Structure formats: C-alpha cells, structure tokens
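Visitor: Let me begin by handing over the structure; questions about it come next.
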Amino acid sequence: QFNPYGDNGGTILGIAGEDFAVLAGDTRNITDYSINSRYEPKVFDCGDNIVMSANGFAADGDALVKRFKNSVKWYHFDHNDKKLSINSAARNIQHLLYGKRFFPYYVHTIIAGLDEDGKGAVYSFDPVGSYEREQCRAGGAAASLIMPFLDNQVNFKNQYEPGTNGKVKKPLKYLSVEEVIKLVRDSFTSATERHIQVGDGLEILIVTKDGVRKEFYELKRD
Amino acid sequence: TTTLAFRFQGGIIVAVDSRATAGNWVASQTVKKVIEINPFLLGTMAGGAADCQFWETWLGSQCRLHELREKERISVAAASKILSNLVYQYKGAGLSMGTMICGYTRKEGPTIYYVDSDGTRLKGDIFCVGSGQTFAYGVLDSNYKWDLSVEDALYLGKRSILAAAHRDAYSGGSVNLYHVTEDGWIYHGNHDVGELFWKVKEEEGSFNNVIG
Amino acid sequence: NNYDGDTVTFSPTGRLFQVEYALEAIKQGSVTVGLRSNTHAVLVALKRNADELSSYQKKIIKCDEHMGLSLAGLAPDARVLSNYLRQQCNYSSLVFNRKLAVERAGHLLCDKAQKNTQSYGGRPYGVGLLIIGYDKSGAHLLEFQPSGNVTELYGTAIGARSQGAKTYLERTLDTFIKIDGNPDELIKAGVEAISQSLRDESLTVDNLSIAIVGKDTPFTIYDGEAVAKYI
Amino acid sequence: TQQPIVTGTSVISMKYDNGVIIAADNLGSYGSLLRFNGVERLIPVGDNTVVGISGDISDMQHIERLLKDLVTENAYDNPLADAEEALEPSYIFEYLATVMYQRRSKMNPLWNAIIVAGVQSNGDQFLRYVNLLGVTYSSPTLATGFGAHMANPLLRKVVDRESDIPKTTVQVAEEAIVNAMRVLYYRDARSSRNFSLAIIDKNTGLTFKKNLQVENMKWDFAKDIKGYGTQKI
Amino acid sequence: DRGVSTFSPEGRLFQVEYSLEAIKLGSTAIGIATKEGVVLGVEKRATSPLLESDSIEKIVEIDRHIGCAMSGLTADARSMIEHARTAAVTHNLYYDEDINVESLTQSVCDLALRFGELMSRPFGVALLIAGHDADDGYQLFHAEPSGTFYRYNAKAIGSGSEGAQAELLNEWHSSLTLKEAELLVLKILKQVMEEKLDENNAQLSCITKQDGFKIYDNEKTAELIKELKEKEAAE
Amino acid sequence: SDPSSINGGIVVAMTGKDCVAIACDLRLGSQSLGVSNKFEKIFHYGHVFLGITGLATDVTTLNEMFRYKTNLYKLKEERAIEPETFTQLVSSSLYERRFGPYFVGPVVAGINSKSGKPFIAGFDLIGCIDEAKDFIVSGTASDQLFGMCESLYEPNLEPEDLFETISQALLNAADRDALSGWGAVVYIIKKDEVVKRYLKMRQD
Amino acid sequence: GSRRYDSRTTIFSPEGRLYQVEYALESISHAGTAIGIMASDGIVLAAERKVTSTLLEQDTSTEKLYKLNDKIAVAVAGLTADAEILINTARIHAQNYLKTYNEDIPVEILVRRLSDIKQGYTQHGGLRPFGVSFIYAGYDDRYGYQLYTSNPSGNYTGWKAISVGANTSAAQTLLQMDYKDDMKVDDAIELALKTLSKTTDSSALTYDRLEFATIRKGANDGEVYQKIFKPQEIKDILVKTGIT
Amino acid sequence: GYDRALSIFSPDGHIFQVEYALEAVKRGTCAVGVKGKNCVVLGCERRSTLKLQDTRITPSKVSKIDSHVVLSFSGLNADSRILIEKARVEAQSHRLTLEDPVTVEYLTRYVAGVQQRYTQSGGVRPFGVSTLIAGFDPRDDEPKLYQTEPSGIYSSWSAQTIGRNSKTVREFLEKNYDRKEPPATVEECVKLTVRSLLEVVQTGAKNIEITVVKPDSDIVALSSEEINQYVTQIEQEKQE
Amino acid sequence: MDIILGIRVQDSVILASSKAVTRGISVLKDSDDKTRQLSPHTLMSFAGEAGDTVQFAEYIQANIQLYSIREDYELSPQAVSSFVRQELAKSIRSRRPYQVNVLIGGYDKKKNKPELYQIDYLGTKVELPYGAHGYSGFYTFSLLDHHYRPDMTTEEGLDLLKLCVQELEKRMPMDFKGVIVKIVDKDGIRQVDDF
Ligand SMILES: N=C1N[C@H]2n3c(c(Br)c4ccccc43)C(=O)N3CCC[C@]23N1
Ligand SMILES: [Mg+2]
Ligand SMILES: [Mg+2]
Ligand SMILES: [Mg+2]
C-alpha cells in the first residue's frame, strides 16, 4: 500500500525578543537512518519582514512555504502593495492548512517577525491550522529536548531569588539578541548530542526593523 | 482539557484550563481555549483545536453578516444553530468538536448551548466538557446557586477548573476567566495553576492531602 | 452596417466591425507611451480625471517583478487581461522556476483575445496594452491590440493624439536606443515623447505616471511627487 | 496506489570543480528475475542536463516522454530555443518535482526516485533529487536506493562539503563514481555489470558514455574460503 | 435583435451607456470627503404621502468602516450590497483585519461587466462608496455599471448631479470640517430637490475613524437643517 | 445482521383445479422481539395477488411501488394487469436494483382472466423467476415449507380441499420457525370469487 | 448567431399580455366544446368530437375524456397530443402523492400542480405553451364534488357549471339560465346535452359525435364511481332526454 | 439551456419588460391595505364578470404565508402562486434555522429579491405581479404593511392600494387617512377599507373581500353578511 | 437517546420519553424533551444517534408545517406517518442514513380516533395499541399485554404507564432520569407536569 507521507527529521526554534525575533533550524535532511543532505535550507525569508519554516514532511513543507510566498505576492497585487502584517499572515496560513483538513500538510509550522507596534512576534501552528502567538517555541524532532530548557532559561520557571526560599520568583528581565542567539546555539548543540536526526549545521534568521539577517554555525556531523 | 460554562443571576461564567498535549508530551501551557467570537459571544475549545478555532471564527463572520443584514443582534439560539448545522454537514468526515456557545441577549437572557461534532445541540444551565469534566462537575453541582454574586460565581468557576487541573493529567497550566453580561463579555484574567493551587490551599484549607 | 451586430460576422469586404469598434475605444482613451534601450524599458502614461474633485485614473499595472503594462481604453478589460498575465507569469515561475519571456507573454495575450473574435455570445476586448519587460534576452516593448495583433517594437504610443509621440520616437530612434545605463535620460526621452501628444493641458504632478524596468531594476511605478523631478 | 513491477536500481552522482557526473546501470529487474539487460536509465535533455531515474520502468518511460514533449513545447514560437531561452536543468527539475508532488497528492504516484544533473547558463553546477513523495533535496553528492547507503559514503570522502568542490577534478570525480559502481555490483543483488555514465562540464559540454563495464574485480580470495565455521576441506 | 455585449461604432457598449441613462432618472445622492470624515446624503423621494419614508433605505452599511449610498434602479443594488458585505467580512476572516476601501470598491466593480448570453444585463444603479482605512485615510469612490471607479474629494450622482457637481466644484477645499460638510450636503440637496427639504424626505450619514459608519437620526438632521436656514439668513 | 431474517415471516402459494391459493403468517419482529401480529404480507392489484417476505421496510416499499405501477398500467392499458405480465414487471423492477437490491422474496398468484389458467411464480431478491406448476415457497421457514408442500401436495385439488392442504403446510412449517407465526391468513382464489380466512394457531 | 430566429415565446406585449398565451387561447376556441356540470349527487362531463367520419372506430377512440385516477377525470379542449403529455404527468403526480401519504390526492392539489407546469412555459425556457384547456371533474372527502378549469396561462378557477372550447360564450349563458343549486345528476345530464345541442356547429347532435362521462356516489354505499359512456349508452341517453 | 436576455435596457434607460409587467398589474383586480392602531386590514376586489363561480374552492385573493403574515396581490394569478410558494418555503426555512418566525420586513425583502432576480436573469421574464404583505412581527404589537413590484423595489406604507383604478382609491386614502390618529379599532379600520373599495368596486355584494390580521397570529376573513353590514351603514350615512 | 414509550387508549394517545442525555462518561442533562409537535393534533417522539435525532425531527416538523400552511389543512396521523416512513426508507439507502427511531401519536379529528404508529430507522411502520423502541419493549410489553384494554380512560392509561416506568427503573442498568409524559387527544397536545 502507498504511503503518501514521510519524515525528513529536522528541528526548528523560534524566539520573540522585545524589538526582534529569531527563527532557527538545523540544515540536516534525512530519511530513516540515512542523510540526504548536510545543508538543505529549512527557514525561509518570505518577504514583508516575515520568516517561515514548515518542519516535518519536507514535500508538504516546501509546498506550504511556496503557497504562502505566493499568497504574499497576490496580497500585494490585490491590496495596493500593502505590507502583510504578521497577524494577518498567521490567519492566512491557518486557512491554507485547514483547506487540507482531511488530507493534511504533515508539518509543524512556525513564523516569526515584528507586530504592528514593532515588538517581536512568533506564531506556532499544528498540521491542520490551529495557531497561537507565542514567546518561545521549538518544533520537530528534538522539540521535547529543547522546550523544557527554554522554560527554565528564558521564562525562569522553577527559579526563585536566593534567600527568600520560594517566596519571590526570579524577575523576568528582557533578553538581548546576543543573549537569545547564545541560548539558541546551546539548545542545538545539546540537541545534536542526544538526537540522531539533529546535526551538520545551524542556520538562524534574525528579524529586526532594519530587515532580515542570516547567521550560520557548524554542528557535529555524526 | 477542562472547560465549563454556567448560567446565573448575573449572567454567565466561562472558565477554562490552558494545557494542550500530544500523547504524554505537554505541547503548550498557554493555549487560549475561549474563542472570542465577537464582543457579545464566547465559545469554548475542546476536541480538535483547529476545528474549534476555524469554525468559531467563521461563526463570528456569519454573526456579523446576520446583524448587517437584519440590523439586530443575533440570538444565541440562531448563532449556535448556524454552527451545529455546519458541523452536521461534515458528520462522518472526522471533525472533533465539543463547545459551549455563550451569550446574553434581551429576548433570551443569559443562554448557553452545548454544540458537538456529531450534531448535538443542547440548551442548558451548566455544562462541562473535556478530559477533566467530571472533576469540575463535582465542585459545580455542590456549590451552584442561581443567586450567586458575580464575585462568588467567578471564584466557583476558577475553583472548579483548579480541581480538574489537579487531578486530570491532561488539564493544567493556567485558568482563564470570563464574565458574560448583556452589554458584552468581560475578561477576568489569566491565573497560573501553580501559584493558584498554593494560594487556594492556604486560604481555603482544602487539599490537605497535598504537602505545602 | 448589416454585418456589425456581432463578432461572428464578416462583412462583404472581409472586415470584422465589432473588432474595429473595439479598436475605436482605444482611440478615445488617454495617451500612453512606451520606449526602450538595451538596458532599460520605460512606460509613460497621461492619466485622465473625471473632474477637479476626482482622482486621476491609474494607467499602469504591474504583472511581475520583471514585467508590466500600460492601458488605453476600457479599464476593466485591462484588469482582466493583466490578471491573466499575472497568472501566466506566476505559472511559469511556480512550475518551471522560469521568468516568463516577454515574447511568450505577447503570444498568450494574442490567443486569449482571438477566442473572443470568433465565437457567438462574446465580445472583443475594448482596450490596448503596452507591455514592457526585462528577461533573458534583454529589454522588450510590446504593443497589444484587441484584434489579437501583438507587435514587438523599440518604441510606440497608443490612445488619443498618439501619432505625435509616435513620429517623435521615429525621429529619435537612433538616440534613445543608445541610452544604456542611464534610467533618468531614458525617462526624459519618454516624457519628451508624450509631450508631443498634449494640447491645452500640460504634465502636472498628479497627471503624470511613469514606470521602468531594467537590468538591475524591478518593475516600479512612479506617481505623485516622485515624477516632479521630470516635470 | 500501485506497486512497481519492472524496476531499475541505484542512480549515483556528484559535483566536481567544472561540472557534474551521473551514472546508472542498464538492468530492468522483474522482482528477483534479472529480466531486461539493455535498459538506458540516464536520459539527456538538450546538451546541459541529464535526468537519472530509478524505480518503476513503465513510469520512467512515461517521464521520458514528458521530457521529450517538454523540448518540443519549449521550441514553439521561440527563436532563442537553442540559445538564451533553452531549457535549464533548474527548469527541468522544477517541472518534474511539480508533477511528482501532484501525483502523490492524488494518491497515484509515479513510483520513481529521480536525480537531475546539469550545468546552468552561468556555469553553476546543478544537482537535485526528487522522488515518488515529491520530497526534494540537494547535496554535493546524491544517490538513490542502495547507492544512498553505499555510494554516498565513498563519494562524500572526495567531496565532504561545498568547499571541496573546486578542489575536485573531473578525473578524480569519475574515478570515484566508477569505483562506487563496482562496490554496488559486489553488494546489490538487483544490479548489473553494464552501466552508463554521463559528464556535464561547463567547458567541454555533455559527454555520454554507453556500454561501460565494471572491471578490476577482486574474486581470487574466494578460493581459500571453506565451510561456514569448522570445515577444513 | 442584437447582442447584449455589442459595441457601438464609437467603441462604447450599448447596454452600459443605456444603464447610465437609468441612473440619471434616479434620486440624488451626494458625498463629501474631509480630513475629519466622509459625509453621505440622499434624497428619499417618496411617491406618495402614505408611504412611510423611514422604510426608504438608500444609505447602507457595508462594514463598520465603509458606508454606501445609491442612485438609480435601487432594487439592483441589493445583490451588490450583499457581495460587498460578504467581501468585507470574508477578507476579515482570511486576514484578521479591515479591508481597504479601494479593494472593496474594486471587488464590487468586478461584478459590473459580468453580463451576456452570468446575469442578463448590467446593473441600473450607481454607488457612492465612502470609508476609512489606515493606509489612505478617508476616501470616497464612485462605482459605475461600466466597471470603472473614480476616487473623489466630492461627488454627486442622480438627477440633480451636474448642477450639484458644479456647486461642489466651488465649495470644496482641503480644510473642510465635518460640520461644514454636513451643512454643504444639506445645502446642495435642498437646491436640486423638487420638494422642500426636511428631515423626512432627506437623510444624512457619515463615516469617522472613531465611531465608524452612522446613519443620522431625523431629530439630529432636523437640527442641522435649522442651523443651515439661520446661517443662510445671516447674509 | 442478515437483512432477510431480521423481521421474519413466510409466504406459500399453491395451484388447484381451476383455482389458486396463497397464504402467509402475520408476524413482524425485531429479531427475538415480537412487534406485531397483524402484519399481512399478501397484497392484491386487481385480481393479481402478491406475497412478499423478507425485510419489512422493503415489503412495504415494494407494495407501494407495485400499486403505483399497476395503477398507471391500468390507466394506460384500460385493463387490469394479468399474472404473467405482472410477474415480468416484478422481475424487471427487482433486477434494476441489481447492485443495491431489495431484501425480499416475492410470490405471485392469480388466474388469467381470459384463459382461466391458474398461475403462480416466485423470485429471488434479484429477480430470477421460478415458475412452478405445483407450489412456491418463501421466507425464514422456506426449508420447512418445501418439506410440507412436497409431501402434502397433489395436483387438481378442489378449492375447499386445497384450503386444508395449504393451511396445514403453513401452520406446521411456521411452528418449526422461531421468527414465523403469530397468526395466519389464507386466500382461496377462483375466477370471480376470492375468500379470505384467518387461521387459529399457537401464539408463541 | 441563433438569436435571429428566436420568436421569444415568453414576453409581455406593451399592454401587459402574454402573446403566446393569447394565441393559444385563440386555438382552443376552435376545438370541440366540452361542458362540465356539478350537482349535489355527482358531476357530469359532456364533450363534442370534431367533424368525424363514418370509418372512424368510435368504440376504441378517445380524444376528449381522460381518466387521471379512480376519483378524477378531465375533459380536453385543444391539441390532443399536448393534452396527453400533461395527462401522463398528472397521472404520475397522483400516484406520487398516493405513495407518499397513502391517501388519494385531493382534487385541487392535482389541479394546482398541472396549472403550475403550464405557468412555467409562459415565464421561462423559451418554448411554446401547451395549447390545451382542461375541465377537471373530481371527488375527495374534504370538499366533495368539484369542478375546475385551467388554460395555457396556468390560471385555474372553480365552477358549478363551465364550458371550454368553441362557443363558450353562448354555452355559458345557457348554463347560467337553467342551472340551480339543488340540481341532481340526471337533471345535469339533460342540461349538458341540451346545451351542446343548441351550441353545436353541426346540423344535429348524434351519438357518434359525443363523448360522455359521469362521476357518481351512485356506487354501492360510501364510494365513488367513474362511468365513461359507451357509444350505445350515449345513443340511449340521447333518446331518453328526447334529442333523437 | 435557454439563456436569452429578455429584460434589457433601451436607449432612454428603460427596461420595457419590467415596465410591461407593471401594465399587467394595472389590469389586475384592485387590492388595498390599511393599518390601524392595533390591526391591518387587506381588502380585495372580485370582478363580477364571473358568476356560476364556486366560491368555496376558487383560489382566494389573500394568502397566509405563515400564521402571522399574509400576502395579497394584483396582476397575473398564475405568477402569484410561484411567489407565494417560494415565500411559504422561506418562512419555514427561517423558522428551522433561526428558530424564530420571519419579520414582515424580512419576508417582503425576500419576495422583492426574487422579483428583482427575474429582471436580470437570462431566459426568464419578470413577474407580472405587485404584492401587499401585512402582519405583525413575533412578540410585537406594531402593525406592518409593505408593498412590492415587478422591478423588486419595496417599501412600508401606512395605507396603500394596487391594481386597476388604484389611482382613485389612493386619492381617497390620501385625504381620509390621518397619520397622527390611525383607525383606533378593528371596526374603524375595516370601515375605511370598505369605503375605499366602494369608490371603485360597483356592487357591494360578493365583489368585496376583507381579511383582518391582528397581533399574535389572529387572522380571520369576514363573510358576505358581515361585509354587507358595513356596505349598508356606509351608504345610509351618505344619504345626508 | 434511550427510552420512548407509547400507548393508545379510548380517546387519546400517551407518549412517554426519558429525560437523560448522556455523552459517554457524564450525564450532561436531565430535563431533555425528546419530542416535536408536527401539527396541533400530532406528536412525534424520537430516539437514535446523537444529532441525527433532532435534525430529522425538526426536518419533518418543518415539512408538515409547510403542508399545513399551503393547504390550510391538517394531515391525518396516517398520512403524516406514511410521509415519515418514506423519508426513513429513502434514508436507509443513502450515503449516510438517519439513525433515528420514532413513535407518532395523533388524534384523527375526522374519524374521532386516537392513533399510534411505530417506525424504526429502516422505515418499518406498524400501527399499534402500544409500542416502544430499543430495549424498552423487552421490559414493558408483558405488563401491557396483561393490563391493556381498548376502552381504557386516559387516567387508567397513565396508571399502566407508571407501572411500566417503575419496572424500567427497577430492572434497567441505565439511569434515564425519569420521563416526560404528553397526551394527544381531540383538544390537542398537553404535558403532564407531575410524573
Ligand atoms: N504551540 C502550539 N502549536 C499548536 N499545537 C498544538 C499541539 Br497539541 C501541537 C503539537 C505539535 C505542534 C503544534 C501544536 C495545540 O494544541 N495548539 C493549540 C493552539 C495552537 C497550538 N499551540
Ligand atoms: Mg547526534
Ligand atoms: Mg413459529
Ligand atoms: Mg415465542
């Protein structure tokens, strides 16, 4: 019997800062126990200061990104070159996903950018289109390894101020872009150690008011 | 998942938890399980997250079209029936929905309809849906009165979700409260279950089984 | 006369009057100019207002990053044909990862217009189009007629009083074709060309509409104070 | 939904400094029966692209006809069909990838794994993969089926990352490809000795080699191997 | 007879040109755009005194940020309004935002030339579409059965249009207040109407960023009519 | 689960000298539960009689369908349909639902008004005609009916003797079937008189 | 194209009349007269066949009176072929109703249905209307004995006595003169035949030029019987009433 | 399918097929509607050119669309049945989906929409019918009276008439109907409705039909004798 | 849903229907009315698959109300039951059948007789002096077979109905939360508010 789905592995991570946002992902592509590519880009600049990644089954992932990029193009044609805001992009992606409710895109989608007040924004989707704005979200193979670490080191969960013994929480102070990138790199380094599908390379797309910048880092290739 | 809604003297209380799971894995603790259909109507999320989100936003669009055409606020009866008739068309295809459509109009007063993906549409005073529904029902049934104050009713809904969050493994995170009046719903905050549990334990004297 | 009731009827001399009447709608339209060098291609269009309270009707439509057109005649027909071009450009990019050649875009517009001239019930399109673009064989300018006839040119003009601009371009042919790597001078030549078609009115800041595409220049439209530099 | 009947095994390929190399054997298997011994599975498109196909042979012949029709169609009303508006490797791949994903989405796939190898107009090397699921990826080396498990490890020792490509000559690359084909003949039960090899170079163009054979084989050591444990004679 | 989609020798569609004549017979509608809002006004024109005039609905809401006034065969407008309302709501569903006034207008105008031998004839009604969005501010559009739409600072349609448009030519400037626009619509409506203008045979409306689209009460308009009378008697 | 034995019931038909007889039980049930003791399974359109066993909803539907069709037949033909012709109509009507059939076992009985010849016929659920000279059986106790009829039947029985034979065939067959019984009706049919008799039987 | 040859069968005149309906009514005015009379104990249907021949097989012939079901019959005036199309549709509708509700179709519901079919041909489709007028004679347990007529416009009305076809003006005046509410079937039989005898364009009214039918509760007890008269039976009733 | 555009514009901007449909309405028997303080009355003309009619079974001029709304008309009788059927189906569809009966305005808006659709759809002609739609909204005691016409325009009326000689009876209503004080009782409203028809009808015998609709689904048709008593009292006051 | 009972006495038809609505684990409601008035003298109770029950009942109600308005006439109970049977017989060979069983209690004003019809989801119709759907008949029919008389008063019918409900409450495993009882007679439909 023909199975229309597959699993290309990969892990992605989106974090929203005060006036910035990052969307990162490893560059390894796999089937079963084989490596297809050590460098296959997974996070894409979609225009209008929006970055996107659809992790899971790569064929569905490529199809969705391609259709969203197309939706941005037609949004410009139909509405006098108006900039597609991140909230509007998120609602649009819901309809793209729910359109195939009974034959779903087998992916976990994350988009990142800035909202209309210039504040950092990350949105997270399930395969059939349910979505939410979030501060922090890992997706894919090693998501279960990364999220607890982020709960602890970004949101300071289970951390209290010394001397008070559980009475006063550690205050939620804002993180810089340099600080966030450190946590992203350590997240993927740790995931590379303990998850076989994670490795080769890490590509990070950073979004600010100035535009979209890229950073690349080597990961272990075993 | 635990969601509830009940009618009382001062309108409707809606209370939900915030947890979403994929198997044993806790996907999110910050899920918005009350869908703001419009400033006067609320819907609750249980079963399929997308099915509830998508079709209740769609419901908001239909309600907006109704009041543009008829120059009058849509009834809770009519709004709930638009949704139930829609999901009935899809029956068999695999939609998953268990929701309370909540509103307060002039002609009806405070009204709640339980709508469900196999086509069920039930009017009622108290409804509770989700994996932790049985726990919340216990607190509701033993403490509910029509003549509850808005303050006490809000607490009752909060306390009932807490009961479910404690015992049901797939319920937790935080509690979202809403109070539905004739002039529209009012949001009454996000309440972390971790902090709420200890606060309630001390002030109420409950949960003596748990060491704090 | 007796042969102009529909598009499915030849006259005794072999003419199609409904098509000729559709051609007449273009002549009533406002003037628009097209010209190109070897590096860039330019559209210049005189926009028309209803009155002093009204806006000036837009004339130029973007089809892709590397292609777009200007219209003269029935504006809704231009919207239909430009939408079709947008789709075809888009099909080429999505399916073949290939930017649609300007010549092939002209062939597609010809065939779409032709079907409306040989069938009962329908009507010809009532608009003329000037398509500019930059593809793998450089800069291009096309002229579309709703008869179906599409022609590749160095320069041209359509609309009311377009003959004046067309004669100017025919004189200047050897000069403006050589304007390579200088967008401003090529637009100047186009603004000077469209000026040969003006009477009573002159080019103002909300009157003028300019578009350009080239080697390292995406199709962009200039309106308002962005064209004051060229007035 | 179907099942593959007559099938072709591995297709292997890699990039080198001035272009790409691709190879595949000439067998059409019918289950374990080695039925057809003269099957060409590398199909050139113009003088800049070679498409290598594994999996179902009936579907391969269909794809072959699609590519033939693509060349005919591109030439229509196209004065620059043999120049600026010729078919690029990237155009040919994207078309195939579209078809493959559409067919899997109708639950009626073309049961193949495909590698498109070529050189672009600007001299850039093109090498990308697509299969029955519509899954696509690129890498300095690419291989299908058994080749993925056995050829890639050998080819990756020559070009391990992007920066190794300019350091790799056509002689070194071809040598590596030919050795990989020998290894596959040793170890793949659905492979043959006869194969085809194609080189697409930005300077010397398309070189298509037919009727190549696996040679320099080691078998002599077999004479000393006796029994399965304790047997001496 | 002859095709419904036939061109004349001058290059105009017969049916479109004829529908424009039907619009000339319609009751007057006026729109004025300012930096404080857009005002829409109409002549009700009841055929008899026994007709309850508040049931005459020639000004209509499309969305909270978009209103619309009509002139001509007003029955034809109902499906156009339905499409406009659906388009406005649908876009909000797809994009979680308000739709641009121009985009809404363009969507309505796409229906216009969908006739032949689709509907059997063009619409016999013209629309003034007024609204506000964040990108282009307060806007007024004139949607015709030809499929063409022009943006206007001020515009009049219907039987008293050319006399009203000449008056709007002189009176409009870029610094008009909302109050000044209200009186100006009332003044020009009073000029071109057959019957004497009052709160029962004329109707006002406006669209502001803060309050959205609002049809004025008869009591509210009656005060503005009294204010108009006094300021005209003031010189 | 098996649609032909959810409701239960039986029909039997026999030929005699210048006469035919058709009989049926009165039970309708939901498997083990007895629901009705007044569910008659024999219908008539003019002088042509039709018994139907099987799924009760289809029994009712087909009666309504053949009443529909024989009424139109009569209006157009200006005469009552004959047993031979009606038999072909039943066959045609059943086969048109070849791949979504009515779960029934119809039985036709009657005398041709012109020739005076007695006629009976049977069908499977899909339209195959069984035109026996002697007898036709149908229903959940068809095996029992075949046994009774084969031994009790003899040709050229007079109307009042045929009544006894067919009655005893039905009664004793029904008493060996859980899903049949709860009353019984016998039609004795001659060229221009038909007598209907309800039989007394055990009610378990 | 094809527009050139379109007669446009469904348009108003400047006066607000439907051309084709009016012209179809003109056609019907040349058809043989049909009369219906309703009494307290039954209904009579009488109709004149159009200029016949001696070689026409009368006993197997039917051009005027048709059975729709056991309770309802119709008299036809106009194109016979058109009438049979509608008659078959009406027969089917009656059976559809009987299957659905397990009750005989009420007379008016059948009449409304056929009349709506006629109406459709005047408003859409671009086809010519049916050149037929019906007189419906029927019985149901709600209103009892009922007479209706319908014409190509699709309009229908109820009657105590009515005529369609040729010389309706003269026929209706004669019926209006002699009809009374307490009238019985045997009296109505006489009135119908006397009216046809005076209005006919033929020299004399004979059995071979007539079709006759009665709907009576003269059926043994609480039921209704339709009687389509045979040629010999029409000959006898002509002698009984003193016309021949 | 037959697609011919029958309703089209003429050079002077008129749609003649719609205008000729109004001429069919002009030919139809007169219909009148009058709303009192707590009721609405619908009066209808019956042409006495047709006697020997069976009045028990003949289609009545006023039709119930629901238990609380009625519809009368002037124009083609066969055309009106199609509109009445559609209106009745929509009324039940509304109850089924909204769980509330139609408002009088909604039902009017639907019927008017159907009429409009038949003026720009291919292969169809407009309805030769104008309607008067009257009743009370659910749980409301305010009287409602609306009018529709072939073009599809509709509006609310304190009192209105349609059909032949409607110009005359509208003349009567315009001078006799006071808005500040409408007919306070059922008697006064029926009297004014009968009076308005007597300007046009001929004999006050079986030529006048009267239907009274009150709040909460209270609809009754007056008999010959009841109407005859109004006819008698009106002329006895007139002899002065 | 669960238990629906019917009994036809001398001058009326009595329908009894359970109040419970259970969604798997919990009883969501204990006051549910499993009936729809089709016409002034005709009542229909129902039980079957969730959603389909109310959808079917309201669909039938709408159709009978439409007929009543069109003809200004109330259909007989027999005619209504035949319409309902055909709809279910049509439904059973559909893509997704209505899984709904019904009882139709009506008073025929023409014949001055009460009438009770039992129809299952297949379109199996029978006219009965008393009837039920599901397992309800298994517990109650032996009592009805014993005590039932055709000349019973309405009060005697209610008493026999109480005995049936008591037996159900004793031997049935499920708690159906009592029954709503409605009477259909010459004066129309009324609910017994204390049972
Ligand atoms: N962070 C979220 N993403 C969605 N989401 C949800 C689940 Br469970 C899940 C599992 C894998 C990937 C995404 C997922 C899920 O339940 N969600 C509800 C709101 C949207 C979502 N939350
Ligand atoms: Mg690792
Ligand atoms: Mg037995
Ligand atoms: Mg037993």
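In order, the residues displayed for chain B correspond to 76-287 in Swiss-Prot numbering, which applies throughout.
When the header is checked for method, it gives X-ray crystallography, 2.5 Å.
Just so it is clear, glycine is given a Cβ too, placed from its N, Cα and C backbone atoms.
Pulled these from Swiss-Prot:
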ACT_SITE  B:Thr76  active site, nucleophile
BINDING   B:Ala124  bortezomib binding site
MUTAGEN   B:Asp126 to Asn  In DOA3-1; decrease in activity
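Have a look at these and tell me how they're positioned relative to everything else.
Guide: DSSP gives B:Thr76 (active site, nucleophile) a coil state; it is part of no helix or strand.
Sequence-distant neighbours of B:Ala124 (bortezomib binding site) (same chain, 6+ residues apart, CB-CB distance under 8 A): B:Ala95, B:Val106.
Taking Cβ-Cβ distances under 8 Å and a sequence separation of 6 or more, the neighbours of B:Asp126 (mutagenesis position) in its chain are B:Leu170, B:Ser171, B:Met172, B:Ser192.
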Visitor: So how many other Cβ atoms are close to B:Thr76 (active site, nucleophile), meaning within 10 Å of its Cβ?
Guide: 26
Visitor: Report, in sequence order, every one of the recorded positions (B:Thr76, B:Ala124, B:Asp126) having a CB within less than 8 angstroms of a CB belonging to chain D; if no such residue exists, report 'none'.
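Guide: Filtering B:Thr76, B:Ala124, B:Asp126 for a Cβ under 8 Å from chain D leaves none.
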Visitor: Do the recorded positions B:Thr76, B:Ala124, B:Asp126 include any whose Cβ comes within less than 8 Å of a Cβ in chain F, and which?
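Guide: Near chain F: none of B:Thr76, B:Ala124, B:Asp126.
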Visitor: Measure from each Cβ of the recorded positions B:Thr76, B:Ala124, B:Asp126 to the atoms of ligand 1 and list the residues where some distance is under 6 Å.
Guide: B:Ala124
Visitor: Indicate whether B:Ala124 (bortezomib binding site) is helix, strand or coil by DSSP.
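Guide: B:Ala124 (bortezomib binding site) sits in a helix per DSSP.
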